[PDB]
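Trainee: Take a look at this one; I'll ask things after.
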Amino acid sequence: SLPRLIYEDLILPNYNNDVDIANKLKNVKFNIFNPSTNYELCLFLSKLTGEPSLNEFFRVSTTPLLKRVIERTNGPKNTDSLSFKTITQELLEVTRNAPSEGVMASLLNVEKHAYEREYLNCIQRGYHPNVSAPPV
Amino acid sequence: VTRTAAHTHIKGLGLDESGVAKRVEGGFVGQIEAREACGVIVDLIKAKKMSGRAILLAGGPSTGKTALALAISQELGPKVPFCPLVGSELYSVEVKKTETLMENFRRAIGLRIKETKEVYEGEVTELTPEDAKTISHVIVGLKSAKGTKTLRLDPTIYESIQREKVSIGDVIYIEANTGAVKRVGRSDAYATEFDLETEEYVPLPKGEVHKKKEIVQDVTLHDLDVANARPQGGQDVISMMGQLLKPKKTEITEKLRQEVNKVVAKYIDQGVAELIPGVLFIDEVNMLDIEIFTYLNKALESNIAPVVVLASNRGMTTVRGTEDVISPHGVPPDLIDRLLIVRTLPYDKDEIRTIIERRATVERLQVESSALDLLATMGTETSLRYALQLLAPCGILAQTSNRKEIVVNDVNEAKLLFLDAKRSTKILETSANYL
Amino acid sequence: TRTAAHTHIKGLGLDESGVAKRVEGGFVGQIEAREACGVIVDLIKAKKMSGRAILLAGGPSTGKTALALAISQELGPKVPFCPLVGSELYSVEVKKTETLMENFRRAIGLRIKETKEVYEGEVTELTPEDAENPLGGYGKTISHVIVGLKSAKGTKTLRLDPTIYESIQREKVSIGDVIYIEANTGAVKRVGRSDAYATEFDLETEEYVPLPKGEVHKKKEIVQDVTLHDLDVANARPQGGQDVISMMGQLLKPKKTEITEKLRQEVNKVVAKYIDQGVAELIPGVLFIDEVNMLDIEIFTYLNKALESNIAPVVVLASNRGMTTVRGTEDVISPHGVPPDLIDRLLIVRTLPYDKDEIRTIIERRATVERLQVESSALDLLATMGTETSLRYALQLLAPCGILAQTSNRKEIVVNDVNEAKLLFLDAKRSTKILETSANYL
Amino acid sequence: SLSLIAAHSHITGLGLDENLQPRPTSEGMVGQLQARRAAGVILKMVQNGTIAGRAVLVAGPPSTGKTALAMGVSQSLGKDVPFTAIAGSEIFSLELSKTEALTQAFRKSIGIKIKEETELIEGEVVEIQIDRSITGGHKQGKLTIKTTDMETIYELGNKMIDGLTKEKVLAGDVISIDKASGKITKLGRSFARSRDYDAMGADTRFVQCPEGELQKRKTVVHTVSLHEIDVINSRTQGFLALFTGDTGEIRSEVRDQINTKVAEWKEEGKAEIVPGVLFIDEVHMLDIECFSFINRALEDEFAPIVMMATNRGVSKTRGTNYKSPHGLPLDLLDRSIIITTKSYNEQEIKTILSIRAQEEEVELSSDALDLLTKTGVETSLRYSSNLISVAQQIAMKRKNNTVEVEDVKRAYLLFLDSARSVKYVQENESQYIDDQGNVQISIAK
Amino acid sequence: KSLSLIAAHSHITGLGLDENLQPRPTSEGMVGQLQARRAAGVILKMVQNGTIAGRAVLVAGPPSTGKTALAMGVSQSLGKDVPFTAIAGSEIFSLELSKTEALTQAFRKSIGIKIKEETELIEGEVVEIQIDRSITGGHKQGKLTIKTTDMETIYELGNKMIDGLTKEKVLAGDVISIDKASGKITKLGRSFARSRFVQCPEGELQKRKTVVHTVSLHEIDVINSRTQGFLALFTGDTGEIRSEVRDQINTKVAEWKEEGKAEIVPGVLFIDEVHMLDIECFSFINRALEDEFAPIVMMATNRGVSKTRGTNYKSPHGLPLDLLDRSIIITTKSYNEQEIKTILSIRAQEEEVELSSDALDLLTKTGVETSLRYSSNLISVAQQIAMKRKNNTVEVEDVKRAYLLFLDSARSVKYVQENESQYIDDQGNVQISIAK
Ligand SMILES: Nc1ncnc2c1ncn2[C@@H]1O[C@H](COP(=O)(O)OP(=O)(O)O)[C@@H](O)[C@H]1O
Ligand SMILES: Nc1ncnc2c1ncn2[C@@H]1O[C@H](COP(=O)(O)OP(=O)(O)O)[C@@H](O)[C@H]1O
Ligand SMILES: Nc1ncnc2c1ncn2[C@@H]1O[C@H](COP(=O)(O)OP(=O)(O)O)[C@@H](O)[C@H]1O
Ligand SMILES: Nc1ncnc2c1ncn2[C@@H]1O[C@H](COP(=O)(O)OP(=O)(O)O)[C@@H](O)[C@H]1O
């Protein structure tokens, strides 16, 4: 049970509190990734990462993690950059669509070989939880 | 009604225009030299020019160090920041102690911002959007008890209006500078469309639709540091449920601090921001480790470090984290060479009696003079704090027998019920099995 | 050109079928330790044994790290070499046992070879040919896709599956771009746009890779060199997946985890299966640990366990202590800070101090590497200085001498410059004498 | 601005000649001729850049000028050269090892320099016309951008159309487009349309309309340290780890591929290498493991010049149970060269006090300066330095502008030094809590 | 509510005092300890007045002499709606929170905000529900005949009330409460109609009720910190709440207090076995006791001149002298024969045990010989030995059998010192073999 006073005077904005003003002052006006005031840092980070949009850092720094995970798109990056291809990412990339009996795919398919060898897709379930409850 | 807790009879330092202390003024009795030194320190802080100055005030227990620190904070006013701290708070289980010390250092530098609040609030009487699949702008009509007013709005605020499920007849709240949209509920003119509905019904606003207000925002530098150093990302305006993965504190790099300083230095020159340095007060400084004592030397040499005020009540004491470093006040000699030491002297009988009378006045109790002499004798015999904490049981025991006034027998009864440390030690020594 | 305390040594300097000569490869003296290190290098090149341990011991400024780096240069760049400090095993993310096992698996390499059949070049036409009898309730049923490719000195029209057109649409392959199709998988990828289609628009973001050389179709044999730790961290972490856990962990901090023995066993058995097929070669290497007195007895015990493994590489340890207590124990007196259980499992190579002529020759080589010109009398006085204080102090006092010679607009170091460098910069003994003879917290 | 009067802000560079000969008083430094000459030699070693992995040690008594010399070296180093100044207690972390913290501190001190060219088209959008074909595979764009002086019509590609549909501009926003790289940004909205929408909203900002030439050319220079590349190539979105410090024990393989690729970039000619200085103040409280890692990590080509400062005598080393000179083991002291500072006399203390009084904008008389010089002869120097600042306020409370001897005497009586505090503690030892927790609270026996 | 089998202090219902704060010889389950009970009554009047804050009271004495009993009596005589946080000394050494942060949370859990508010409800008995639905579910029509024992009415229902009545299916014969503003409908049950079971409500259908909420300061601190939700009040991962939001809550609480929208209630923080705290905890308490938003802290300990934890010296009660300067001390005393007999009689009546008189004298003799808690523990074992031989009253030999079966401390020490060759000593030497 929560009273209406805390919710009214602490969460939602009204005429006597400054929630929205402080939120805009903290998240927009004094943000260090703002291109209207920190264009040099944005250009430096664009050279570092190779991102073609200078407003991307503002978008990344002002979004929740799960939402950033959900609408992640594999956009292209320019070649003239300092972020290059680390070797394990290349090993991850060559086995994306590789078929069986290829040497890199077979060296990269340990877990599915263990799944298909140990007959794990016909095994039973031995544990169930005792209580299942919704959030409070 | 009013709550008193070991203080709040202290209103300030009680100095005149020339900086000379009065004897009994501002709730302070005696202690001329330490009050004059604290007034000089207050003037230096009000000068707003020097960074990294430090002050250590030392003396016996129950002498007035924390009272002098609170008097400094009251003399500065509520506009100047003041961060009180204990030496045991620097040990955390999420980040290193140097990060906590740097965060508490940057918590004491503030900024004053001039801002405006613009508010439209009323009944929605017309909600017409127009395009050119993508809307161009929406005309919103608002009505209050003093009249109507029409507005044009961008599609961004229209998306938040539609997200809030605003229809014709709802009382809304639109902030012009931030774009925040709040829905209050349906109006009482539409309360009879059904006999039973789930909507809450609010009356029309009595005042005008358009309101303007001048406001002043105070923000510390640690607020601007923590507003940009979120590891998970930004959060929404309204969230009663937290994020699924727990965000812990992290060691904030100096590059973010430099960029925050660059932004603040750009904003100061335009006249939007005003910079105010403040005070970092650390009581019980003898609880600090030698590593924090070393990092304090580097932190006091920065360009933006505030005025630090320390206190200690020890003698020649071994520094924690070391084995054979005997030093005064538990402070290593490297940091003492950067310090200025203010001594605190103990009190005599008449000052103890005056302090007891002053505390009895602010607690709204009436004491007989013969009881006051007994309380002063008890304060000199055992402790000033023991005499101060025995006033409320005396008041309760006087109120028990329907009296508004303290008698000597109440003092004797309260002395019989409650003991000090010395009599407890005497019972402890001449005992058989664990008291 | 950057010189930093080394890189004047180019291998050990032995001749074939014989012993070390007196001065060769940047080495002066130390004949017997060089011969022993050459025997160890030949044993490593024999590529048969596993888990052999060498501890080389001696005083400070003797050349243990120089001998280890000479071993690394003598093996070459294709054999793995993992340098390490005993203080690096203490991590606050995973236990030190897992860090030691990771550094063990980092020192073994796998050389793989493969053949790729590719079709690449600029697209000339892209026509999905319809079928003769399309099915009802559908639209544009495709029988095959005709793609024409053009490169340097060669054009060729192809005949494809109906399936790849979906990948062409998903990869946004228009006309005029340069594509890349491998044979067995399909999987067209868009490598860029041709440079002949660069200046029709004033503003664009897409890069312009030029036309590729050679024919459109060529089988290329590639050779890739990996380590076993790379295979372990590639199989342990998941691939590109559609689950929320995989995308959430990819945007979070890559926290190290305790790799199980089951994954290592599966990796070793699939590596052995492909080695027996004749495709993969196994190259064991060297794991070098400097200042092994910093290890405590738990890591020593796990070293005792792990040196008896089937796959473990050659471990080279360096230490300079004498009769010292082992860390983590209060009363065990041991040589070089190494417990007798590990001491019994290794071979010890002893290194000897130098004399005045060898100090002078080492100073001469370090001067001729740093592009400096030294007078002969100044060289003799520097050799006397190195005899009196330290070899490293004489070596480190060369660049202030060159700077002070340059400041006087001369190109040669003289006696006055080395006297000025003597007076300006102190050594350990004179600083200790200053500390002892002063009482102002000096 | 955002800089107050610090402890030593009067030091602007090292006061040397062209023949590395120190002036008696210039650029804020007074005295210490041999230490300043040695620091000039080390400065020339850094500016040469052909050497790597050298360790100096500034040893001296407290209040002598070791960190003053380090500040002078940092000020005379110039811009765009990395100078990483840390203390001894910074490397003890809860989620980073001491070895990894030292590795990050080492790789923060060596950078690379990259030059690039920019062709900027910055202006206010007037009208965007999108032309779509019948097939729809290719699209064209008519862009009408403007300045206060000239305007023109630009042709767009389909990637322009996709990149402007995202972060969508609304015909009156200020953008800036690159030609060589195609960088797209939305700076905000013009002030000409500020009275249009009656409420701005959350995600908008107002900028001035750009003037002058619409086309601009500018060459910019970037200095990126190796730690930034290490952090960036370790995650997917790594700049948040750059600004929050949650990098968390970056592996060694990415470090060696970055070393190999930066060697390849130096060989190609794209970038060049700028070495710098790593300063460690109060080096005496590091563990023996950190010293082991330091004297092994000083032997790499990608290692900066390490300046360590300490003031301990013959004291114990942390992590062990024996004493050593300067709190450092002899293995580390073998690979070092020591600059030794010397204590001051009356004249140098007087000159330093005069400089510090000039820097703080405090006017003194001759007698007050002589009294402060005598106090700094008897007590330390920092006590007189603080006495100047408090005597200025005591002077200003009297409606007097210059500091007199009465004000210095009052500030001397009000604030105590170390020795008088020790004497007052030792005379009144019963009123303080000793090492056994005993204290006489009551004033009566 | 509040299920409980039998506790060690379950017979204590409060401090037995008159209107002049004088202790009765036997009242509310507490006997003896007149001066300590009077002092705790004065402390209770301090708490009930609420005009002073941050006063520390130390309860010290021998073990098993009415300390936790006194704290339980104070907590029972405080009543409900007043915060009481009873923690132990070893509960603050956490792995995700620092000691000062855990102490700050325990301090701020003991100050409450009292807020009164009014809401309107429709509590009634459903006579008839009529639902008219379309084919596609576009427009719904609804009639609701609902009543009390006093009135009867029919309501036209809108679409959202139709959706809220279809969800959580309400049938005829049910008793429900409807909130008009939030749309929360709760089934109280079924009415008295044989044709669970509750009574049909009386009076008006549309009632307006005032509810009183007591919210701790720690709850508002958790809510106002935006990094975590209110579930950290239940899951427990608050995780080092910053001081800025504490400053905002401390300003806003005084702002509400000045405007009269809320009230301040102070509570009691009880720290049982306070000697197990560290020195850094005492140094934090020395400054945390001087806040305006500070409760009354009662600490209980039984140590005498022991080593302070975190240091190497010895201090009275295990506490340093600067903390002991800030406290007043209530001292307990050992019990006599008559008070031990009365306590054992009260515990006999509590556990529904019927005792003979001579068994009570034997229990009193072995209680003044060995311990109070030993005779308080034998009294329920002897009842089971009595019930084994099928009789209700516990006799003398029933107490003797339990005395023979179950040992005490002194006899165990005697037998261990007699046969120490069969046990493991400090050096780890044992003898398992019987011969030789
Ligand atoms: N000069 C004074 N006038 C009035 N009250 C005083 C004076 N000095 C101390 N007190 C009171 O005595 C108590 C001493 O507390 P405090 O100063 O915190 O102890 P310590 O000096 O050990 O920190 C305070 O409650 C304060 O109100
Ligand atoms: N035989 C040698 N020939 C040439 N230089 C040597 C020789 N031995 C040692 N050095 C030089 O001495 C310096 C320090 O020796 P180092 O290998 O560090 O000894 P240690 O590892 O035992 O401390 C190195 O820079 C190396 O160049
Ligand atoms: N040669 C110098 N010229 C000017 N000021 C100096 C000089 N040497 C020391 N100081 C001053 O002395 C003060 C303290 O000396 P510091 O550099 O901290 O010595 P240390 O680092 O040995 O403690 C500094 O504020 C610095 O400005
Ligand atoms: N005055 C009393 N009235 C009733 N029971 C008491 C009284 N004093 C002690 N007891 C009983 O004695 C036992 C010990 O009391 P307690 O205070 O919990 O032990 P300790 O003093 O070690 O904390 C408790 O179970 C309690 O029921």
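To match Swiss-Prot, the residue numbers of chain D are left as they are there, and the shown ones run 16-460.
Recorded method is electron microscopy, 3.2 Å.
Just so you know, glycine gets a Cβ as well, placed from its N, Cα and C.
Sharing the features that Swiss-Prot gives for it:
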BINDING   D:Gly75, D:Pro76, D:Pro77, D:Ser78, D:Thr79, D:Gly80, D:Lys81, D:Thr82  ATP binding site
MUTAGEN   D:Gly80 to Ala  Growth defect at 37 degrees Celsius
MUTAGEN   D:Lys81 to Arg  Growth defect at 37 degrees Celsius
MUTAGEN   D:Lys81 to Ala  Defect in snoRNA accumulation. Growth defect at 37 degrees Celsius
Trainee: Cα of D:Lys81 (mutagenesis position) to Cα of D:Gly75 (ATP binding site): how many Å, rounded?
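Mentor: Each residue's Cα considered, D:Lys81 (mutagenesis position) and D:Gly75 (ATP binding site) end up 7 Å apart.
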Trainee: Would you count the other CB atoms within 10 A of the CB of D:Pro76 (ATP binding site), including those on all shown protein chains?
Mentor: 15
Trainee: State the count of C-beta atoms found within 10 angstroms of the C-beta of D:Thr82 (ATP binding site), not counting that atom itself.
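Mentor: Result for D:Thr82 (ATP binding site): 21 other Cβ atoms within 10 Å.
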Trainee: Within 10 angstroms of the C-beta of D:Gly80 (mutagenesis position), what count of other C-beta atoms is obtained when all protein chains are considered?
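Mentor: Excluding its own Cβ, the number within 10 Å is 26.
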Trainee: Compute the mean position of the Cβ atoms of D:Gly75, D:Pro76, D:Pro77, D:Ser78, D:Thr79, D:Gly80, D:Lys81, D:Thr82, which form the recorded ATP site, and then list in sequence order the other residues of that chain whose Cβ is within 8 Å of it.
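Mentor: Apart from D:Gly75, D:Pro76, D:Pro77, D:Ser78, D:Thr79, D:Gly80, D:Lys81, D:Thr82, the close residues are D:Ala83, D:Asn326, D:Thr356.
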Trainee: Quick one: of D:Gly75, D:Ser78, D:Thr79, D:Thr82, which binding-site residues have a CB closer than 8 A to some CB in chain C?
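Mentor: Near chain C - Cβ to Cβ under 8 Å - we find D:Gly75.
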Trainee: Going by DSSP, give the three-state secondary structure for D:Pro76 (ATP binding site).
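Mentor: Where D:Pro76 (ATP binding site) sits, the three-state DSSP reduction gives coil.
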Trainee: Measure from each Cβ of the recorded positions D:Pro76, D:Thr79, D:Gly80 to the Cβ atoms of chain B, and list in sequence order the residues where some distance is under 8 Å, or 'none'.
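Mentor: Listed recorded positions meeting the cut-off: none at all.
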Trainee: In the structure shown, which of the binding-site residues D:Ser78, D:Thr79 has the fewest Cβ neighbours within 10 Å?
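Mentor: Relative to the other binding-site residues in D:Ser78, D:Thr79, D:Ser78 has the fewest Cβ atoms within 10 Å.
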Trainee: Identify, in sequence order, the residues in the chain of D:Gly75 (ATP binding site) that are 6 or more apart from it along the sequence and have a CB within less than 8 Å of its CB; answer 'none' if there are none.
Mentor: D:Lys81, D:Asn326, D:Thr355, D:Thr356, D:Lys357
Trainee: Given the recorded positions D:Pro77, D:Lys81, and counting only Cβ atoms in the protein chains shown, which has the most within 10 Å of its Cβ?
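Mentor: Of the recorded positions D:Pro77, D:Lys81, the most buried by Cβ count within 10 Å is D:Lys81.
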Trainee: When DSSP states are folded down to helix, strand and coil, where does D:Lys81 (mutagenesis position) land?
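Mentor: The three-state answer is helix.
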